[PDB]
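Please read the structure below before turning to the comments.
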Amino acid sequence: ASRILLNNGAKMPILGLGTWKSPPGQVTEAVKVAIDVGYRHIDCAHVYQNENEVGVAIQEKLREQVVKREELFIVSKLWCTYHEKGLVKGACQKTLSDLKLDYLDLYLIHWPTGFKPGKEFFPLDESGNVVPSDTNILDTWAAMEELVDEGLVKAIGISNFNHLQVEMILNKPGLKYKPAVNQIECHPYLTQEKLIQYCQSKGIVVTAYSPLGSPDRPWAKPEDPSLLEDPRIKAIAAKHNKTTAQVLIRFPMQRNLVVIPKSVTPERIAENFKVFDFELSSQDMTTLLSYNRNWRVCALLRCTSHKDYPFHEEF
Ligand SMILES: NC(=O)c1ccc[n+]([C@@H]2O[C@H](COP(=O)([O-])OP(=O)(O)OC[C@H]3O[C@@H](n4cnc5c(N)ncnc54)[C@H](OP(=O)(O)O)[C@@H]3O)[C@@H](O)[C@H]2O)c1
Ligand SMILES: O=C(O)Cn1ccc(=O)n(Cc2nc3cc(Cl)ccc3s2)c1=O
């Protein structure tokens, strides 16, 4: 089945295209190729500073009659320097303008942390610590709720929230919309069993990011583990005459997750979508879950002092 039901009654494609680190010089072609081979879900963010080039591609394929807007599922995220309630609408509208759209299918609070407002996406002090803003999760959520009530987004959710931060929102007095999705890092070295268990039990769909372990992450160190190069996983893939990446994409799919692998290479974009023609066995799944090391690609330690830093909690 290719789509999962959200709590807003809409259906979200379980396989989408990641765009973090896709250069503007290449992401337009990436998206065009993706849509041509079947992707309908694109994961975006204002902080990725390529939304205009993503919008170029969508506009194009709409104009070529390859797809209709209704068939697309476009995701973006509210960046940390816009968590003040008076800044959320503007941030959302900038993303809409850049993507040349009239609505987003899903809009996420990108991180639970608010940062000092300003042009700087990661404001630091003279010391190198990120400068927080005096905003909180609940007020920011209320602001996200207005975007639904105004017709700008069909659904709202969160990203990189721990189960206690998700809880705050759920128990929010006067809650208007429950979160639809929590997008979190998830892959065989960070299997997220507990948080997935919590979210799915609350009827919140989980999206797995960095499913290939983000080898292009700019802070990679050579000693870091490498999922795509893991011989144990290469062996699972060779058993199914599939590539390591296809295995890494198919894994979260069989855990009822959404997954959003990133590529700007047309061959790999196609390859990565060809994961609906095979099944990981029960042993394969068990084996892959067993590689958990609680290893995070995305956890900027310059944020570990923010009151809302998400990863001090077990989950
Ligand atoms: N919510 C947030 O905080 C958050 C954080 C991180 C990521 N995300 C989202 O999740 C998406 C995916 O995560 P990610 O970008 O960190 O990394 P990823 O998808 O785990 O890995 C992308 C890397 O894998 C390479 N690659 C892709 N397909 C491959 C294949 N078949 N064989 C070999 N290498 C392949 C890509 O190369 P090329 O592109 O050069 O082909 C790129 O270097 C993002 O782009 C973003 O949309 C969200
Ligand atoms: O955010 C994106 O989708 C991609 N991305 C880009 C740059 C980067 O450093 N990170 C790591 C971060 N860690 C935290 C940790 C916290 Cl608490 C807040 C924000 C971030 S950003 C990152 O994930």
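Note that chain A is numbered according to Swiss-Prot, with residues 2-316 shown in order.
The header says X-ray crystallography, 1.7 Å.
Even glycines carry a Cβ here, placed using N, Cα and C.
Feature annotations, courtesy of Swiss-Prot:
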BINDING   10-19, 211-273  NADP(+) binding site
MUTAGEN   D44 to N  Reduced glyceraldehyde oxidoreductase activity
MUTAGEN   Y49 to F  Complete loss of glyceraldehyde oxidoreductase activity
ACT_SITE  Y49  active site, proton donor
MUTAGEN   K78 to M  Reduced glyceraldehyde oxidoreductase activity
MUTAGEN   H111 to N  Reduced glyceraldehyde oxidoreductase activity
BINDING   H111  substrate binding site
Argmin Cα dist to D44 (mutagenesis position) over the recorded positions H111, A221, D231, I261, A271 returns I261
For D231 (NADP(+) binding site) and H111 (mutagenesis position), what Cα-Cα distance in Å is obtained after rounding to a whole number? 30
Binding-site residues compared (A221, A271) - the one with the fewest other Cβ atoms within 10 Å: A221
Could you tally the C-beta atoms, other than its own, that fall within 10 angstroms of the C-beta of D44 (mutagenesis position)? 26
What's the CA-CA gap between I261 (NADP(+) binding site) and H111 (mutagenesis position) in angstrom, rounded? 15
Which of the recorded positions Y49, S211, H241, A271 have a Cβ less than 6 Å from any atom of ligand 2? none
Just checking: which of the recorded positions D44, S211, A221 have a C-beta under 6 Å from ligand 1? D44, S211
Neighbour tally for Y49 (mutagenesis position), based on other Cβ positions within 10 Å of its Cβ: 20
Distance check, please: Cα of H241 (NADP(+) binding site) against Cα of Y49 (mutagenesis position), rounded to an integer number of angstrom. 35
